[PDB]
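Asker: Pasting a structure below so you can have a look.
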Amino acid sequence: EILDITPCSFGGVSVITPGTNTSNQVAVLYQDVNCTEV
Amino acid sequence: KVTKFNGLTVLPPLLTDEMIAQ
Ligand SMILES: *[C@@H]1O[C@H](CO)[C@@H](O)[C@H](O)[C@H]1NC(C)=O
Ligand SMILES: *[C@@H]1O[C@H](CO)[C@@H](O)[C@H](O)[C@H]1NC(C)=O
């Protein structure tokens, strides 16, 4: 049987932050990954 | 007319072609 090899998912993680002087809330952006692998 | 997995990530542009058209 013939198998495809697809590399496991990966990508950079960037943090969205308003300036700390305003607040400490943070939202995280996972680059180029479907919202299932998370 | 105008026409891999090694850590090479292609970031998307901020203005999609749609807003550029506007
Ligand atoms: C930033 O925080 C400092 C507190 O050390 C305060 O003195 C300053 O006014 C703040 N700046 C703004 C723009 O909120
Ligand atoms: C993520 O996977 C789902 C399959 O449940 C698919 O419908 C969706 O298009 C995928 N999105 C991306 C960005 O791969």
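We number chain B the same way Swiss-Prot does; the residues here are 825-827, 854-872, in that order.
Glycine residues also receive a Cβ, built from the backbone N, Cα and C atoms like all the rest.
When I checked Swiss-Prot for this same protein, it listed these features:
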type	residues	note
VARIANT	B:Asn856 to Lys	In strain: Omicron/BA.1
VARIANT	B:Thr859 to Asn	In strain: Lambda/C.37
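I'm curious about the neighbourhood of these features; can you describe it?
Answerer: With a 10 A radius on its CB, B:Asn856 (variant position) counts 6 other CB atoms from all the protein chains.
In three-state terms derived from DSSP, B:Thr859 (variant position) belongs to neither a helical nor a strand segment and is classed as coil. Within 10 Å of the Cβ of B:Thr859 (variant position) there are 11 other Cβ atoms, across all protein chains.
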